[PDB]
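Quick notes on the structure that follows.
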Amino acid sequence: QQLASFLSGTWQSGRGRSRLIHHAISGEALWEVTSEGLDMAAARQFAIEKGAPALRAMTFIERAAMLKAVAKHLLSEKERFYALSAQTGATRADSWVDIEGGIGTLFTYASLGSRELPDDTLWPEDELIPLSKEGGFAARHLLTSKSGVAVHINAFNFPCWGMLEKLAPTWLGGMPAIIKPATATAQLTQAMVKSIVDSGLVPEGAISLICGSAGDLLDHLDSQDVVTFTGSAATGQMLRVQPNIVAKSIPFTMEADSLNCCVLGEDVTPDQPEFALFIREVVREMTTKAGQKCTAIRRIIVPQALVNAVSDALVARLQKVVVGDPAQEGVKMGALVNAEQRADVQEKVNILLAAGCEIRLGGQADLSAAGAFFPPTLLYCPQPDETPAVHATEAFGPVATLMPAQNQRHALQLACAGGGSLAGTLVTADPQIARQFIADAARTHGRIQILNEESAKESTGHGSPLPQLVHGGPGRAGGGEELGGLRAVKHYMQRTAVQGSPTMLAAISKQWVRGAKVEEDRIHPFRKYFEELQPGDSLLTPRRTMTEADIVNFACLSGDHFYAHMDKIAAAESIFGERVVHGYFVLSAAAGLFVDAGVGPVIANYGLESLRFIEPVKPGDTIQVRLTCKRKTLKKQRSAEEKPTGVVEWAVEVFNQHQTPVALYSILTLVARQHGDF
Amino acid sequence: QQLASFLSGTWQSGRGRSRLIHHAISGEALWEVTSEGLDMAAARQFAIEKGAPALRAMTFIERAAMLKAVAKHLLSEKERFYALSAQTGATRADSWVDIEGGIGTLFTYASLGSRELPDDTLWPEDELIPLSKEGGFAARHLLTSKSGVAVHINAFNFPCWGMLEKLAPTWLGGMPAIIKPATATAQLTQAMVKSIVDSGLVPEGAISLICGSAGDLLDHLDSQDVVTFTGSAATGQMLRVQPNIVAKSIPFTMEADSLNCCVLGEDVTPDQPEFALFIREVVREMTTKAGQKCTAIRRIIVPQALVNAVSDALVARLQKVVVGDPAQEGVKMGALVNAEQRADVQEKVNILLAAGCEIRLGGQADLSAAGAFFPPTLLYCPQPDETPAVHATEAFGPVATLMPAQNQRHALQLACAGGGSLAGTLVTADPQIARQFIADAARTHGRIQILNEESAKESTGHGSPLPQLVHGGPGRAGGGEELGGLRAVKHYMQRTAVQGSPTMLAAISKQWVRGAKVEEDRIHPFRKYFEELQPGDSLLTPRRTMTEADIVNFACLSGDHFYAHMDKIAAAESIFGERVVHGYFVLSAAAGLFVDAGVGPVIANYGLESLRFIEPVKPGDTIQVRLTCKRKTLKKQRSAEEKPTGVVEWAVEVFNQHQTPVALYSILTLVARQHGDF
Amino acid sequence: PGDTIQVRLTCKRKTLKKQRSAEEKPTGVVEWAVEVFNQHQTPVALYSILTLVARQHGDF
Ligand SMILES: CCCCCCCC(=O)SCCNC(=O)CCNC(=O)[C@H](O)C(C)(C)COP(=O)(O)OP(=O)(O)OC[C@H]1O[C@@H](n2cnc3c(N)ncnc32)[C@H](O)[C@@H]1OP(=O)(O)O
Ligand SMILES: CCCCCCCC(=O)SCCNC(=O)CCNC(=O)[C@H](O)C(C)(C)COP(=O)(O)OP(=O)(O)OC[C@H]1O[C@@H](n2cnc3c(N)ncnc32)[C@H](O)[C@@H]1OP(=O)(O)O
Ligand SMILES: NC(=O)c1ccc[n+]([C@@H]2O[C@H](COP(=O)([O-])OP(=O)(O)OC[C@H]3O[C@@H](n4cnc5c(N)ncnc54)[C@H](OP(=O)(O)O)[C@@H]3O)[C@@H](O)[C@H]2O)c1
Ligand SMILES: NC(=O)c1ccc[n+]([C@@H]2O[C@H](COP(=O)([O-])OP(=O)(O)OC[C@H]3O[C@@H](n4cnc5c(N)ncnc54)[C@H](OP(=O)(O)O)[C@@H]3O)[C@@H](O)[C@H]2O)c1
């Protein structure tokens, strides 16, 4: 049966030598992959000259709305995805983690791109960097989306999660993608790609698919491309030194296999709940998805006095784990995906047994079975720092070694001896042990979960890479990082420091910055609606003279009787020399000066961005405010009952009779729109 | 004469086939460099086990103060640096740019690390990521340092600057550096390293130096090491495929040569000042350092109707450039650094002449002189979109080619055809031309100066990489990024998402988080000095019932007569349903509830970090405030008269009778210290 | 006007009450000697307030 790729807009298929997708729980070939004869240069050509300008013409708000639309359309027809994912030997809960994590990543990136990304093609990430003494020359950083493809090379472990966690920052970062899924489970990836394409939600060319070997794709990539690898280290170290990738100097974000530690602290004793949640976390992490996730615990570091207790509790917790078919009831652990993967797990076990020990059923794995089953394996290493094979070999299944420690100094070194890892866990209750663990072990781990009794209730676990936490570790784990919230959309963009005058930076950024020209047009910026506000709409307010009665009435009304305002003696002994006006009274009299009293488009106050008081305001000191529109960034009207609205940021610049800027800041404001969508 | 490398604390010297340093302006050999026989493994060993823990034991504020101390020590003896930099053929202005830019980078990183880096070994860059509904499981991103070394492989152009803008983020990130300067100019680099080491300011093992080849250094680096390269794109692409760098997966930040566009716009006519400053900018940028900087203009894109005018202006201005000895008077351009560099520039000119044209005195360069003199060269390309040798060959001297464009749609293509560049420049006055230029040409340039009449008065120039702007572009420019402000110190750190309870993240981060435990200790936190404030020192204030009279008195006193506060009718038809309390009055009644009236350590108010309003406060609705300490981050007492003080940040959590958090925010506050540093 | 006011609240006399009902809270009536003064430290307006102050332990 042919597994169809998606290149150059049309569903195509390969012609030549092939690999095939074995079923996991039974063992027959119900798909087969091929990509020979497919033109890769034409697919990259179609992506770059069709779907790249279709994404780059959108704003970030429209791209986040597109991600939310695809997320809802994929959450709707999710039931075929579980049937396609049960072919991988995964259980219902494991496939639930896979599918709903890969769709909740899309919802999370849609929410983040809706909230913190502008209604613009370009995203300015800095405020302003004043490079001149006067103010006529300045700079700010711009993130523009690249003009090429994003070659994503995935692993076989999460066809839904691991493909859609690379695809939401790619699309939110304005680039089209070409997904190369692993050929052991590409049927669920094609189900996802087909469900995306057959919806009309993404433009044509914004997504592709190569079921099978790429081969000629990496030899054709322009310098505006990115390649994001996910797999073993041995493959990505062959693809990093690919000559076009080093020649055109394209970003190659490799992220690879890892030996994830789980260190038990010295303060934990077996008569505590910490010990029970430690054993529960290690067993659940080692049995979730049959140990076929990158963030599975593979090195257990316990104190020396607790080795026999942990090794007797883990086995008694693990003998209740039922290994079998998922559709028959009472089964907790599923199967692996291949007999090739089963043979790989058992040969990595036999490598670990050359200098290790044995606690459970390890190398006794029935290779003559009609199903990729491997028994849940707990190992032992009595000499942990003498054997480098424990700290360099990951048996990619239900296997996790165990090894002692010596009083939270050998434990840190055994946690860091993995050569850079992807996840880790310290189970303690003393908050000063976790300080020492982060101060030495976070150099090598990309993510650390300090698990205690308060955390263990609503934790997501050791093996849940959140879409707003950095997934990626140094060294053996790959070095490259993913999923860092909006850090993940910045790999798909080019960071440029634009220099010039502020009136030029304001038109480049489509904002108002600090020293741009203003557009004062005889009526009030709070009277304009959202669509007729422009960044630059200033307001030179009338003045208000600060006096001693102002200080007295505000200190009475607010209750703020600080000595620099209400004492005549101590204000002379202070840094100010005499009594000064309250900073919050400057902040309140400013809003007395610019706020329209009348009913208009301005709805709420919504917060205040960044306040700084620069010079003190005294009695006998006029105050004049420059209310200037800065950003617009409309919202999405989450219900049809809701009024259409957008959150306009105004840049407030108070000053005094000498025109020096006392107390400049920036207010947000929820402003009504004339037109909506619902 | 031996030029001594500095390894393992001892000024050693190599034993082998030695390269020699020619004098630039006269031609003799007055140094010779070698590094054969030097144990590089012992150098990395001494660095990691001596200077890495000594740097990592400092706080970031101590490392910023160390950078300021080394900057003031290097500023006090700059005259020997000018004497050593005159040997590189540079003039007094060129050497001034080099030395004082290298030291101003140190002062800039001292200011940034003192203002925005914590008083801690670690650094949390996020606020908080709440990952649970109850709030007992959250995460935040920590930036711990790296426990290895930073290998810096520099070019010959900026021996002071190009070393000392890598040494400052490396030291501010707590790693020891092993600088490999280019052999053609390493005498000034050893002058800098000797001035640093013979001062007692830095720890021992915090800096090394290899005058000569590294040889056996890249084969010894562990995964906690980073390599930062600066040179041509032929060398760094061979250093990227080095087997230990790809095996241990260490960060190789390559940053290479670039063809730098300088686009003249259609709106600029030769009567304007824009044309004169365009010609002045191209001439000054091509004659500074004899065109031996990476950010020098090497492609001039002009409109088609203005080619003869630009060419006649450049010929009439560049013939006034006098090439000669820097010490004698009336000499503008200095020389190159080697006869080998002169031969390389001329053999690149012959490549550009194999498919180009000629305007001025180009390839007629004397290869038999006692000096590395090259005449200022202006070329011409009548078919710019047909000759790929113009967009792929850089002649690294005073050479810059010129080529026509067709009405701001060919100019953008000729700017983007450089294969990924660094330091572009548009010279216009129309702001929408600059908007269309950044919307297309910021994909290939890492920095773009939009130069107009307002910019050119206090512009830093085309070839001045600011220490707080991202230096480095994609493609041919390397893909690496340097000098990004605090973006550069994050190449030398490991970003780790630390999960766990907020009461655990508080102890890890040495801050307070959102739901951490509190230390209520019966006296007021505004009575405590800076040294006895702990992050977590809380205060549950008494209440205050918001009434209609409060709304009336605050709307009268401020002047904010907004309709949701002063109108019974319009507030009933608003989003609030009835009249609500001012948000600024909630902000002021909060400070009425937590501020100590008496004279104490609290000095000023200093600003307010991040305010958000969440639920509206109504009449008949009490208000209770939870002031709690969050960050400490002491200042450094810039004078002997100023008081020792620090800037404590307090997280403020106002709430109402239903305990829902109306208006949670964060105030800064300047708090006096009990003990100073002097 | 232009005259700082600093107040010295010191406890003067305690004289507990007897909690006339078992439902009543136990309380005593503390007298405080309030001594206001100015920047020249001369006593403008010294007085003496009574105050009903709750007791920790009662009898009923
Ligand atoms: C209610 C909270 C409890 C406290 C009790 C109440 C205390 C008070 O009410 S005091 C009265 C109101 N407060 C004031 O007027 C404070 C005045 N602000 C001051 O700058 C004061 O002179 C004082 C004492 C803080 C000295 O500041 P100083 O050490 O010289 O630093 P300074 O150079 O002024 O810069 C301060 C900040 O302004 C920022 N700033 C922003 N724009 C500018 C600008 N154009 N120019 C200067 N600074 C600027 C700076 O970046 C700096 O912030 P950062 O932390 O990021 O570096
Ligand atoms: C001076 C300016 C001009 C004059 C205007 C005068 C208007 C007024 O004075 S009104 C009186 C004071 N103002 C207010 O009370 C503002 C109104 N209060 C509100 O928050 C409103 O319910 C409203 C409509 C803005 C909320 O909008 P909503 O669609 O529900 O978004 P929502 O996400 O729930 O809350 C808004 C923000 O609170 C933030 N927030 C922070 N912590 C929390 C939390 N624990 N729970 C909920 N939200 C939180 C959210 O993150 C969001 O901020 P952001 O967009 O940056 O992420
Ligand atoms: N983010 C992470 O850190 C992360 C996440 C999930 C999994 N992983 C790691 O991934 C590993 C499991 O996946 P895996 O066994 O599939 O890794 P793999 O065998 O090394 O292959 C990974 C991917 O690379 C492709 N590939 C293989 N050889 C290639 C070549 N010569 N040229 C181009 N592409 C090639 C494969 O396609 P084919 O199908 O054609 O072989 C597959 O899609 C585990 O070790 C796990 O730790 C890491
Ligand atoms: N930020 C930037 O992008 C930037 C900044 C400044 C300059 N540059 C570029 O640098 C170039 C000029 O400098 P350059 O001629 O000195 O570059 P380079 O000669 O190619 O190499 C620079 C450094 O690399 C070392 N090196 C050379 N070959 C090596 C090898 N096989 N193995 C290990 N190390 C090796 C050199 O040492 P040796 O002295 O022994 O050769 C020198 O220290 C220009 O093209 C300019 O554009 C770029």
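Note that chain B carries Swiss-Prot numbering, so the residues on display, from first to last, are 2-679.
Backbone N, Cα and C define each Cβ position, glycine as well.
Annotation of the natural variant B:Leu143 to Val in Swiss-Prot: In strain: W. All chains included, 23 other C-beta atoms sit within 10 angstroms of the C-beta of B:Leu143 (variant position). Secondary structure at B:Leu143 (variant position), taken from DSSP and collapsed to helix, strand or coil, is strand.
When secondary structure is read from DSSP and collapsed to three states, B:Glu256 (mutagenesis position) falls in the coil class. Within the same chain, the residues at least 6 positions away from B:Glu256 (mutagenesis position) whose Cβ sits under 8 Å from its Cβ are B:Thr229, B:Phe230, B:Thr231, B:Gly237, B:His472, B:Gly473, B:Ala478, B:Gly479, B:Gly480, B:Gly481, B:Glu482, B:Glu483, listed in sequence order. The mutagenesis experiment B:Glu256 to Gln is recorded by Swiss-Prot, whose note states: Catalyzes the formation of 3-oxo-5,6-dehydrosuberyl-CoA semialdehyde instead of 3-oxo-5,6-dehydrosuberyl-CoA.
The active site annotation in Swiss-Prot covers B:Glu256 (among others) and is backed by similarity to another entry.
Residues or ranges marked as active site by Swiss-Prot: B:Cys295 (among others). Contacts of B:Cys295 (active site) defined by a Cβ separation under 8 A and a same-chain sequence distance of 6+ are given as B:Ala156, B:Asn158, B:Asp258, B:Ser259, B:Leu423, B:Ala424, in order along the sequence.
According to its DSSP assignment, B:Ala440 (variant position) is helical. Annotation for B:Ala440 (variant position): no same-chain Cβ neighbours under 8 Å separated by at least 6 residues are found. Under its natural variant annotations, Swiss-Prot gives B:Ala440 to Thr the following note: In strain: W.
The feature domain 'MaoC-like' is assigned by Swiss-Prot to B:537-648.
The note that Swiss-Prot attaches to the natural variant B:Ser611 to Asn is: In strain: W. DSSP assigns B:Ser611 (variant position) to coil in the three-state reduction, outside any helix or strand. Around the Cβ of B:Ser611 (variant position), the number of neighbouring Cβ atoms within 10 Å comes to 15.
The two recorded residues, B:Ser611 (variant position) and B:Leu143 (variant position), have Cα atoms 20 Å apart. Under 6 Å, Cβ to nearest atom of ligand 4: this is the test, and of the variant positions B:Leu143, B:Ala440, B:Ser611 it is passed by none. Per-class residue totals from DSSP over the domain 'MaoC-like' (B:537-648), listed helix then strand then coil: 32 helix, 25 strand, 55 coil.
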